[PDB]
Amino acid sequence: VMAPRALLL
Amino acid sequence: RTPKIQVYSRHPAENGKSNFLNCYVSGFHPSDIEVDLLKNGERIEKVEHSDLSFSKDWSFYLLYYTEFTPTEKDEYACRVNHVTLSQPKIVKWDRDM
Amino acid sequence: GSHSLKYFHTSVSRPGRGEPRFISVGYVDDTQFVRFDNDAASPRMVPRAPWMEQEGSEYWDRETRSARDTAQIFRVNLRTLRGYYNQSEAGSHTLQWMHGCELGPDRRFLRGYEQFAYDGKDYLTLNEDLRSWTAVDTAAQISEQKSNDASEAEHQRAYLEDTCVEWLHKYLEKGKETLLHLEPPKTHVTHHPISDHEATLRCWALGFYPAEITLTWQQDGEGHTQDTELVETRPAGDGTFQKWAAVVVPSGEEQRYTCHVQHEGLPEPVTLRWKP
C-alpha cells in the first residue's frame, strides 16, 4: 500500500 | 528541460508480422503533453499509453504504443507537442534503432 | 536480495475545470502493479500487474480511499503552495510526491525516502535518518517548521521502516512467480554502413528484466568510448526492457570490436561480435 498520511504543506 | 523521444518496435521488426509501435517520451515537465503516432503522416487512432510516472529528477515519462504490422513501404513516426518545444517535435521509426 | 516498494504521486491543478488531477503509480522494483487516476473511467486504485488481479475488494476500497484522501490534501496544498509563491489561480501548478522503501540482500529494511516537489523543483525532503524535514528552498520553511513541529516525520518513518517493508514482502510473495525471475537479454550485433571508410556496429540487448544493465564496447580488449553512443534504457511494453550501444568502426576493423553485456540474469557476462 501507499503512505497513509500526506503532509499539509 | 525538453522532452526526449524514442520510437521503436516491441519485437525485432519483420515485414508482415504483427508487432508493437512504441514512442517512449520522457525527460519532460510539466505533464500536459500531446503525443501522436503517425502512419504515413496520418494520425493513428485508439493509441494507448502507460500511467503517468516520473524519475528521481521529477521529470515525467510515458509509453505510447499501438498494435501494428510493418510493411517495406509504410512509414511511422511520433509527433510530440509540449509547451517547452517552440514547434512540434517529430522522430520517425527506424527499425534499426 | 535487493527489492523496493515505490510510489509516485502527481497532482495537477486545472483552475476553472474543477479539482486538480491526481495520479498514483506503484512499483515493486521495475514492475508497476497499481495505479490510481481520478480521470480514469474508474477513479479507483486498480491492479496493473496480473498477480494483483485477485486481491479482495477490501484492499481496493482501502487504497481507493487513501489515494482520494490524499488528492484532497494535495488540493489544499496546491492552494497553500501558491501563497508561499506569490501566485494567482492564473496558471496550473504541479505537486509531486514520491516515497519508497528498499530492502538489502538479507530481505530487511535498508533505506527509506520521501519527498515533495513543486512545479518540478525540490520543495521538501525527509532527511536521511527519517526524523525531520528540510526545506530544500527557503520558501518551503513554513512547511518545514510546521511538519517538524507537529512531529510528522514519525508517521512517515513508521510507514517506511514497517508498513512499506511488510507490504513489500506480501507483494513479492503474491508475485514471486514473475517478480523474482531474472530474464537475461537476447544479445546480437548488427552492421550499418555509413560510407566506404566507416560503418556503425550496434550491439543489441533485448527483452530483459530488471532494467539495470551495462553495455560496453572494447577494441582489441581495451575499454573504448571514442565514437561511442548508448541510448537510454526503454520499456519494451511487455514488462521487459531494451537498450543498445553503438561504435563507429573503419572498414575491415570490425573484428577488433567486442561488445560486453552485464546483466543480473546472465550466469556470467556475455561477449559479442559482429558475424559478417
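Chain C is numbered as in Swiss-Prot; shown residues: 22-297, in order.
Cβ coordinates come from backbone N, Cα and C, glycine included.
Listed in Swiss-Prot:
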{"type": "BINDING", "residues": "C:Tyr28, C:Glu84, C:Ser87, C:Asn98, C:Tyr105, C:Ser164, C:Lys167, C:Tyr180, C:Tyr192", "note": "peptide antigen 1 binding site"}
{"type": "BINDING", "residues": "C:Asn98, C:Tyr105, C:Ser164, C:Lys167, C:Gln177, C:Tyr180, C:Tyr192", "note": "peptide antigen 2 binding site"}
{"type": "DOMAIN", "residues": "C:206-294", "note": "domain 'Ig-like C1-type'"}
{"type": "MUTAGEN", "residues": "C:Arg83 to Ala", "note": "Has no impact on the affinity for KLRD1-KLRC1"}
{"type": "MUTAGEN", "residues": "C:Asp90 to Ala", "note": "Has no impact on the affinity for KLRD1-KLRC1"}
{"type": "MUTAGEN", "residues": "C:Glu110 to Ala", "note": "Has no impact on the affinity for KLRD1-KLRC1"}
{"type": "MUTAGEN", "residues": "C:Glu187 to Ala", "note": "Reduces the affinity for KLRD1-KLRC1"}
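Sequence-distant contacts of C:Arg83 (mutagenesis position), defined as residues of its own chain at least six apart whose C-beta falls under 8 angstroms from its C-beta, are absent. Among the recorded positions listed here, namely C:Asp90, C:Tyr105, C:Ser164, C:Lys167, C:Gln177, C:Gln177 has its C-alpha nearest to that of C:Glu187 (mutagenesis position). Under 8 angstroms separates the C-beta of C:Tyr28, C:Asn98, C:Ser164, C:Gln177, C:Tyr180 from a C-beta of chain A, among the recorded positions C:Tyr28, C:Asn98, C:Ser164, C:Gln177, C:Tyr180, C:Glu187. You'll find the Cα of C:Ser87 (peptide antigen 1 binding site) roughly 27 Å from the Cα of C:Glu110 (mutagenesis position). Between the C-alpha atoms of C:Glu110 (mutagenesis position) and C:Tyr192 (peptide antigen 1 binding site), the distance comes to 41 Å.
The Cβ of C:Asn98 (peptide antigen 2 binding site) has 23 other Cβ atoms within 10 Å, all protein chains considered.
Residue density at C:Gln177 (peptide antigen 2 binding site): 23 other Cβ atoms are found within 10 A of its Cβ, drawing on all protein chains shown. For C:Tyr28 (peptide antigen 1 binding site), applying a Cβ distance below 8 Å and a minimum sequence separation of six or more within one chain yields C:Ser45, C:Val46, C:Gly47, C:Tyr48, C:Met119, C:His120, C:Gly121.
Neighbour count (other Cβ atoms within 10 Å of the Cβ, all protein chains): 19 for C:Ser87 (peptide antigen 1 binding site).
Applying DSSP to the domain 'Ig-like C1-type' (C:206-294) sorts its residues as follows: 3 helix, 52 strand, 34 coil.
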